[PDB]
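Colleague: Attaching a single structure in structure tokens format; questions to follow.
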Amino acid sequence: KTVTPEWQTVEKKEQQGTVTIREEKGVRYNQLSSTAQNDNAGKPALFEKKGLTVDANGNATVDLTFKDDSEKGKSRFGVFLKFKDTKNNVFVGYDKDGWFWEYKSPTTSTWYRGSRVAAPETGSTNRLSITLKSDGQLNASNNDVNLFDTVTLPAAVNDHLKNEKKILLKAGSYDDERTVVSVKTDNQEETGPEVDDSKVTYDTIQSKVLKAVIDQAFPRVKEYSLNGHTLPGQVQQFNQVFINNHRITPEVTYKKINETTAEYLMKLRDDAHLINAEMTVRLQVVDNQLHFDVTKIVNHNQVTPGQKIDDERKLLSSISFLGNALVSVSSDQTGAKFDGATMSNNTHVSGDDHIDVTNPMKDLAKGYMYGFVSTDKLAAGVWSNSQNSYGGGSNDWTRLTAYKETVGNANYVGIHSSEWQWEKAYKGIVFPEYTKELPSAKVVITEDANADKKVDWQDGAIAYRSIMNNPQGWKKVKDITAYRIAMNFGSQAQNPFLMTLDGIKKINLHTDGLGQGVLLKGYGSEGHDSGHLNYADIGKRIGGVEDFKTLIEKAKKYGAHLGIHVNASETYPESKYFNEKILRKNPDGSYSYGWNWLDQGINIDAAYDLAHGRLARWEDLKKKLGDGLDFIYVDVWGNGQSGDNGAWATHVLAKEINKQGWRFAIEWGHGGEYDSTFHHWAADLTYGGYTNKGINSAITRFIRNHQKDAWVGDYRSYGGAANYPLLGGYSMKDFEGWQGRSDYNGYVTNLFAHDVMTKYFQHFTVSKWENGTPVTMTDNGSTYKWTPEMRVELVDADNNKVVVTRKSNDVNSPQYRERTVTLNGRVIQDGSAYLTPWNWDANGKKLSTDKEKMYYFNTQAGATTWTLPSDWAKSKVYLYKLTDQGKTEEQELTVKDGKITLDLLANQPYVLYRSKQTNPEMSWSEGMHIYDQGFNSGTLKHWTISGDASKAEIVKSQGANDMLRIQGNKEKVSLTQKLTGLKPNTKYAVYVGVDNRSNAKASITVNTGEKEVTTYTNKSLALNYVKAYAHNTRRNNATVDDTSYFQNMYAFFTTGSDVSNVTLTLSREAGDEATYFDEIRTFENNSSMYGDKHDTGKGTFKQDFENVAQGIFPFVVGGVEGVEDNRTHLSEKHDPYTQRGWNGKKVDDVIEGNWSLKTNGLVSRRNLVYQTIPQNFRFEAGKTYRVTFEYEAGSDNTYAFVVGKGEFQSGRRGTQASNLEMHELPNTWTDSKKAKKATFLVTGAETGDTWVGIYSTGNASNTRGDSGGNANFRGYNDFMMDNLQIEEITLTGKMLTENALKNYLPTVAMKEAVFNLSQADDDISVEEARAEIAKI
Ligand SMILES: [Ca+2]
Ligand SMILES: [Ca+2]
Ligand code: NA
């Protein structure tokens, strides 16, 4: 008997309730109760379970079954996640009035308005799921009912609770009322009507191999028979359908077209429900398949896609043959069994049902995705194109429904097609024709199909592949081994298109031609989460359409497939397609705001969007890009931001995308089961926790493992299916920016550790799946039982046979986590090492004999011996070490009676070949006008060095990222290349990224043949805080000593008519310390900032922001939010939406022209938002300048103009905030219709060291009674700059007193000292000036 509670009250004396163990009905519980000495505010009864705690990766999951034992309407229950205290937490729970979320923190505390799901009824049983992630993405469901739309915690709120690991249940009291809930513990230790065929007239259609007995009155199969064996269809007559969810007995006329084909015309009429249609069903046998097809529908009501309709009831919306089993099995038959699959993304809970059809037996009426019935002799499987959904979770994608039906002494289980869809409409407007897809289902019948001398669901599964749908593009999945995100954000152009080609080339070498998948996140507009919906708006700062086309063409040669990250759920005002009609509104007419980051977005009504030309937008992208693109990754879709993102809506989206020739990929793992080939939740193992991963179904994975990356990969933490799956499963990493990750070594290692074998298996189809003994595990706050897979067999078109076997059934054994793989009887993997053949090129084509190869990888040291196949056995054999320079350290191995022994470096890939091989010339950085732009070629030979060439060399950053370094040179060292492929008489920009730790001059110089422009830096003084950038200052990316001061150094120039002798020169003067360079980028640019001219030179400096090459030049982003997707960027005009007045917006996004420099929401941070650095603009020693700009600010004194010098807050004297010269700026709308103008006099410190910038003060903003998105959208918390001008002048005392006057007047309008300033002597000295101004 159990005396041990799974739950206990917390230790805080006053937050204590009463835990008690209670065993009632079948089940055991722990009853949590509140007491008299509790309340619902500071001192509620809190409870706590060992293990239940935010996971290593910062995701909180709760999956709690319970029942409410409180008096009806008297309960206040919920879960606290990431709990710090009563006023610092996230909460999901209910009260009288239903389910809500709520969060509390200094910055922001609110809860859920908007209609709630009703609270649980007393005693009813509740399966609660809650997820809070690292994104701050909160979702919850109760008994598979979504409780609310996804909420994302704001940056401020999430950052504060990021570290909190507490997960508590709350039970609150109020006066006499108490909360009492019983949580379900982990530990818990026939007749029916007979048939009457007397009036039925049957018929038979038959192929060579399959015969089906069919009714002449209604399209139903009585039985099938293959090779004398039988399976029933629908034994009892049911001559009724459901149209628009209404029961209707059709008027049917029948006609047999030929021996294989019969068809029925079916009239459907119900005046009371405005039904008046006819349809033609066709039943056809082909080989061993029965095809059920509605071949024609006619709605006699008048309906026209695109046109509005007066009464949605006149549409023929849904057709249901539910009640007619397409195939079934009888408990009278031997081996009677049904097996089905339902959606599960919980690594602990399989989604599969395995039911013996017996009499007696349990009720069965359930939706399924895949379904099979089998006897001892035959198996059948059913397919349907139904996009029915019975609900969320396991009720979704339920294209089949299985039913128990008692007929006489027999229990039948039959598989029916779920409801079909047809004419649908949104707010009266009928959807486009292409949304309609004629209903269709198929049955396949099979004898043994995997030669194990028994007939079960697996035999159905094998047969099922010839009737099922297949995700468009699925054939490519096998050979995409290296997926990766290349990211751009905030006008920064972190990963230009042509530059991505270098990374493709790099991986090509290190993997010896394995296939790649690069997802361009921020390909459009300014980057990621900018200009959503305008899919055709390829981003100009990363190379425009021209470069994106080049990237696609040249990537083919390396098996690099490209995709783009899009969003069909949300848009920002900047966008072209942004417009009030497309926006989503709540019942009360307020906007459904999306997330606030660069700008505050607004959700869109996807239904409206579909009804109003969304297809046009895909076709524009296609017209713009042309052929070449592989896939489209649709972010967000699934979270209900944009409304209905169900099976039906998702199918329609996928068809739009597919129709352009593109593959479909989604974020959601629940999502797009019918069409997707890639799910981020499945692929990125460390994200969302154990309940948000891939499809946990042996049946589904059996069927489709080779077609998509959608499965449960290896992640020991998550347990269950995730504890070393035998088929592996794609595990993703990256090094080109995503989530601040730019470490290259770990990318390749992971690739061989997990993905090579995962992809090997995808070159075969599963044919046998054998499970072992149930085993007990304990993780993520529970103890649960799990049946692992023990043996999987796969097969090939050419009869090759792979056999994967787990080396132990014992979960405590380490060999539980080990497998052996045999190819045709021969061992290719055992435990930590494998030696796999790989006989396919990057694009999956068969490699020619002479190019066939094997890969070796071993996660430990130690010798391993391998038997060679017959065609390698009597041969020479060469081992190569694979590095970022390709094949290295060639080594002839010794073969000994068909065996070789490898004793090599652990976690290092090697490739074996039958003959000597060489690496090819990569043509690095091609199209970028320079060779090896990022120093990946292992050599500086291409550079003309001048000086002591030993003082320059390529070195690796702390992120394994190659860089040029010059150091310890006692004389000038310089490296020169000629710029290639330039256009005559054309304006250009070039930058090299530079991080200079020496005071010595580090310079970039272009010489056009007609002119020479130069730009230089001394010791760098600005840390790099751009999260998506390779050389930001995170440890894993730091240059050296855990810091990075990398910033782009520019030179602007113009070619003359002769381009044959344009050279670029990086150089460094004498110094001991190091300068590091990386990433030389040269590109067309039409700015003119230097005395109204383009070329770098003397003259007044002006930035109107209209022709910025990249970034926020001459500023660089500061440390105000640490290394981050910085919330300062170039904002784009789209009038009226981005300007004053629209939706109550208080300030302009763009002050003049089409572009301005916008900061969003960074108020009250006490830190530098951005600053100049000397290499972008140098305030020269002793000279005085007049800095001038126009600006908008939505609150008084939230942002300030600052003059500083040296490295800000570097711990050196006077680099502190106090010591900056600071000018707080007032708001620009309360008393003005346009941006105000600022003027400052700045004199360069003698250390050549000075800079100016914008600082976020400690003052609070003033949102004028607004809040939420309204507050964000309207710019109370924003700051915009435009029309910068810096101009050298002659400092004089008078000059100072005049500028002071202008700066002190605004105070005077709400004195005598200031009047006296205005009549200061024309020749006041700078001293007396400062004297007087100080006294004001
Ligand atoms: Ca079999
Ligand atoms: Ca402008
Ligand atoms: Na923007």
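Since chain A takes its numbers from Swiss-Prot, the residues it shows come out as 119-307, 319-1439, 1451-1476.
If you check the header, you will see the structure was determined by X-ray crystallography, 2.9 Å.
Heads up, the Cβ atoms here are built off N, Cα and C, so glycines get one too.
A mutagenesis experiment is reported in Swiss-Prot for this position, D658 to A, and the note states: Large decrease in substrate affinity. Residues annotated as substrate binding site in Swiss-Prot, with a curator's inference given as evidence: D658. Here Swiss-Prot notes a mutagenesis experiment, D764 to A, with the remark: Loss of activity. Taken from Swiss-Prot, the feature active site, nucleophile applies to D764, supported by experimental evidence. As a published mutagenesis entry, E796 to A or Q appears in Swiss-Prot alongside the note: Loss of activity. The active site, proton donor/acceptor annotation in Swiss-Prot covers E796. Sequence annotations record features per position, and here Swiss-Prot assigns Ca(2+) 2 binding site to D1233, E1235, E1281, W1284, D1411.
I would like each feature placed in context: is it buried or exposed, what are its neighbours, and how far apart are things?
Modeller: Just so you know, the Cβ of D658 (mutagenesis position) picks up 23 other Cβ atoms within 10 Å once every protein chain is counted. DSSP assigns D658 (mutagenesis position) to coil, not to a helix or a strand.
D764 (mutagenesis position): 21 other CB atoms within 10 A of its CB, across all protein chains.
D764 (mutagenesis position) falls within a strand when secondary structure is assigned with DSSP.
Counting every protein chain shown, the number of other Cβ atoms lying within 10 Å of the Cβ of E796 (mutagenesis position) is 20.
Annotation note: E796 (mutagenesis position) sits in a coil segment as assigned by DSSP.
Long-range neighbours of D1233 (Ca(2+) 2 binding site) (same chain, six or more residues apart, CB within less than 8 Å of its CB): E1281, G1282, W1284, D1411, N1412, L1413.
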Colleague: Could you list the residues of the same chain, at least six apart in sequence, whose Cβ is under 8 A from the Cβ of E1235 (Ca(2+) 2 binding site)?
Modeller: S1216, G1282, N1283, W1284
Colleague: Other residues near the Ca(2+) 2 site, CB within 8 A of the CB centroid of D1233, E1235, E1281, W1284, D1411?
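Modeller: In sequence order, the nearby non-listed residues are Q1232, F1234, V1279, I1280, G1282, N1283, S1285, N1412.
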Colleague: Is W1284 (Ca(2+) 2 binding site) helix, strand or coil when read with DSSP?
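Modeller: DSSP call for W1284 (Ca(2+) 2 binding site): strand.
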Colleague: Do you know which of the binding-site residues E1281, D1411 has the most other C-beta atoms within 10 angstroms of its C-beta?
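Modeller: Checking each of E1281, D1411, the winner is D1411.
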Colleague: Reported as an integer number of Å, what is the Cα distance between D764 (mutagenesis position) and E796 (mutagenesis position)?
Modeller: 5
Colleague: Relative to the Cβ position of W1284 (Ca(2+) 2 binding site), how many further Cβ atoms are located within 10 Å?
Modeller: 20
Colleague: Please check the gap where 11 residues are unmodelled: Cα of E307 to Cα of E319, in angstrom.
Modeller: 30
Colleague: Distance between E796 (mutagenesis position) and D658 (mutagenesis position) at the Cα atoms, whole Å?
Modeller: 15
Colleague: What does DSSP assign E1235 (Ca(2+) 2 binding site), in three states?
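Modeller: Its secondary structure by DSSP: coil.
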Colleague: If the criterion is a C-beta within less than 6 angstroms of any ligand 2 atom, which of the mutagenesis positions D658, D764, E796 pass it? List them in sequence order.
Modeller: none
Colleague: How many Å separate the Cα atoms of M1439 and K1451 across a gap of 11 unmodelled residues?
Modeller: 11
